[PDB]
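The structure appears below as structure tokens.
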Amino acid sequence: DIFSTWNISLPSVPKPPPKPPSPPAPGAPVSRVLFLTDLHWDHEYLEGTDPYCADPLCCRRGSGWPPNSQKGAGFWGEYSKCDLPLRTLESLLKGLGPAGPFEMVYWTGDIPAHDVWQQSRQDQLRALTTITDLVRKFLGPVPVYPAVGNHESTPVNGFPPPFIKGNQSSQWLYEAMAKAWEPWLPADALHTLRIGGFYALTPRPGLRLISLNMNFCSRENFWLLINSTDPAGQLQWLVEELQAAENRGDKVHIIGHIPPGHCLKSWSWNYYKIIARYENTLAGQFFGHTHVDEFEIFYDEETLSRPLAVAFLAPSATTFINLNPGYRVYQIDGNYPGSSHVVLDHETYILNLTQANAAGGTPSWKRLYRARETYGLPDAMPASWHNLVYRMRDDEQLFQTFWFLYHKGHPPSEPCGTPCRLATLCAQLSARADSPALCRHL
Ligand SMILES: *[C@@H]1O[C@H](CO[C@@H]2O[C@@H](C)[C@@H](O)[C@@H](O)[C@@H]2O)[C@@H](O[C@@H]2O[C@H](CO)[C@@H](O)[C@H](O)[C@H]2NC(C)=O)[C@H](O)[C@H]1NC(C)=O
Ligand SMILES: *[C@@H]1O[C@H](CO)[C@@H](O[C@@H]2O[C@H](CO)[C@@H](O)[C@H](O)[C@H]2NC(C)=O)[C@H](O)[C@H]1NC(C)=O
Ligand SMILES: *[C@@H]1O[C@H](CO)[C@@H](O[C@@H]2O[C@H](CO)[C@@H](O)[C@H](O)[C@H]2NC(C)=O)[C@H](O)[C@H]1NC(C)=O
Ligand SMILES: [Zn+2]
Ligand SMILES: [Zn+2]
């Protein structure tokens, strides 16, 4: 009973009848949006060190060395509890050309490495500014719209709400974020950013981007043990933004770090009803944090029967843990008046480390897969990802395809049996935390 239950009131405006978007006309323009998340840069990464140490994070000087030099940390990363060297990140931005030009970029937190015990505020800012300047160097004019992750501050997950004031607050972090991201965000967005770490703006006509600070929903944010009731009034603020976009007829993309399924109950539950209320206004939801390729389907609140939205959970750039580095690109309905702004398809690129770390190897980022093609989907709409889940329940060969891509082409040695399957398939339907009914049909 540590966390209380609370409610958020929706405006008196009646909900318009549900009208799921219609597919775009033949040959309509399509925009490409890059999605980066969980870069996790370890400035202490050292090739050849022991990648299987006893500490939380290995592949460092303090991690020691292995007796067999063959078993030492690789040049571009390692398949272990290790984060990325600056090389692989800078190499990621270098090879973006083949991933087509981008209209926008979404960047969703987890920038520092997992060296929690020895991390200072100065170290965190050094990561923020270093990798921000690098991303802006390679993308140039293309704007990047970032979001706050759970590793940005110190201690990890410590994001006090606004009512906690003074030096103990996270104003040292939001202030630096406003300075670092000023080239990318307008003034009104920076104003909100400096306060609660979230903001809203219009990247293009008819679209409204909302970047949420999901640390106010995290079970790990120890600060929320004081008061977990809509910290920073973010959910209430979200309702006002969504309702205002409904009035203007705009569409909304929401971005964040922790997907709403991994949130505290009340936050996740209140979030669930806001989605359902503004299903016509929402055009996309993009999160990260999980480091793995996934998605979460939303249903109508009362009966949990009609799927009405999907949140795409892109995979990490980092290897943590035993993963190939990869990134994501979304194909979205283009920039024209009659656009729905929805996700039409998406692609995933990786860097096969076994080939990049091999003697004489070279890092070449390649497309791992394209969703619709490999899952045989007529589109990327909620109903279509709903069918895919219950399809993977019936046959095994298709789930193994999903399970393989899950791990960015590098799944573990132990196979995923029938108890692992239901757990995985059930998570794809659990966009609302602590809701066992959502998996009744599994
Ligand atoms: C936690 O605080 C809420 C109200 O304030 C919250 O924090 C603000 C800084 C801002 O983020 C708001 O959006 C938040 O809601 C308390 O809610 C009160 O609840 C009583 C009855 O329980 C109600 O009569 C009051 O009107 C509420 N206050 C407001 C401002 O609406 C809540 O009680 C606090 N939690 C605990 C355990 O005390
Ligand atoms: C605000 O709080 C932070 C967190 O404790 C302080 O950070 C430390 O500051 C001292 C200098 O007084 C340094 O020696 C430590 O290395 C800092 N630690 C970390 C983790 O950053 C900071 O000093 C405080 N600021 C003020 C003005 O009191
Ligand atoms: C990453 O690269 C490795 C090495 O090229 C791939 O492993 C090889 O896979 C082929 C068939 O796919 C086998 O015949 C070789 O014996 C494998 N070599 C080694 C050293 O294991 C691996 O499939 C690649 N993975 C991805 C996702 O591209
Ligand atoms: Zn992470
Ligand atoms: Zn995270």
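The numbering of chain A matches Swiss-Prot: 167-608, in order.
Method on record in the header is X-ray crystallography, 2.6 Å.
Yeah, the Cβs are placed from backbone N, Cα and C, and that goes for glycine too.
According to Swiss-Prot, the feature Zn(2+) 1 binding site maps to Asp204, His206, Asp276, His457. Taken residue by residue with DSSP, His457 (Zn(2+) 1 binding site) is part of neither helix nor strand, so it is coil. Residue density at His457 (Zn(2+) 1 binding site): 22 other Cβ atoms are found within 10 A of its Cβ, drawing on all protein chains shown.
Residues or ranges marked as Zn(2+) 2 binding site in Swiss-Prot: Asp276, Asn316, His423, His455. All protein chains considered, the CB of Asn316 (Zn(2+) 2 binding site) has 20 other CB atoms within 10 Å.
Quoted from Swiss-Prot, the note on mutagenesis experiment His280 to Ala is: Complete loss of activity. According to DSSP, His280 (mutagenesis position) is assigned to coil rather than to any helix or strand. Around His280 (mutagenesis position), the same-chain residues at least 6 positions away in sequence with a Cβ under 8 Å from its Cβ are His206, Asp208, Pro222, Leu223, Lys247, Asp249, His317, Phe486.
A mutagenesis experiment is reported in Swiss-Prot for this position, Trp283 to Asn, and the note states: Retains 10% of wild-type activity.
Among the mutagenesis results in Swiss-Prot, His317 to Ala has the note: No activity with sphingomyelin as substrate; retains 70% of wild-type activity with bis(p-nitrophenyl) phosphate as substrate. The residue drawn here is the original one. The DSSP secondary structure for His317 (mutagenesis position) is coil. Neighbour count (other Cβ atoms within 10 Å of the Cβ, all protein chains): 23 for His317 (mutagenesis position).
Proximity of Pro321 (mutagenesis position) to non-local residues of its own chain (separation of 6 or more, Cβ distance below 8 Å) is seen for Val282, given in sequence order. According to Swiss-Prot, the mutagenesis experiment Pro321 to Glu carries the following note: Retains 10% of wild-type activity.
According to DSSP, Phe388 (mutagenesis position) is assigned to a helical segment. Note on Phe388 (mutagenesis position): other Cβ atoms within 10 Å of its Cβ, all shown chains, come to 14. Per Swiss-Prot, mutagenesis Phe388 to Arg is noted as: Retains 10% of wild-type activity.
Neighbour count (other Cβ atoms within 10 Å of the Cβ, all protein chains): 9 for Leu391 (mutagenesis position). What Swiss-Prot says about the mutagenesis result for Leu391 to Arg is this: Retains 20% of wild-type activity with sphingomyelin as substrate; retains 50% of wild-type activity with bis(p-nitrophenyl) phosphate as substrate.
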Among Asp204, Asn316, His423, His457, which are recorded as binding-site residues, the nearest neighbour of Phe388 (mutagenesis position) by Cα: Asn316
Shell list (Zn(2+) 1; ref centroid = CB of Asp204, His206, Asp276, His457; cutoff 8 A): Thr203, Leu205, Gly275, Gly315, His317, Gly454, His455, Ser482, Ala483, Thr484, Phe486
Listed recorded positions with Cβ under 6 Å from ligand 1, out of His280, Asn316, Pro321, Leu391, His455: none
10 Å Cα neighbourhood of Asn316 (Zn(2+) 2 binding site): matching recorded positions from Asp276, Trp283, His457: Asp276
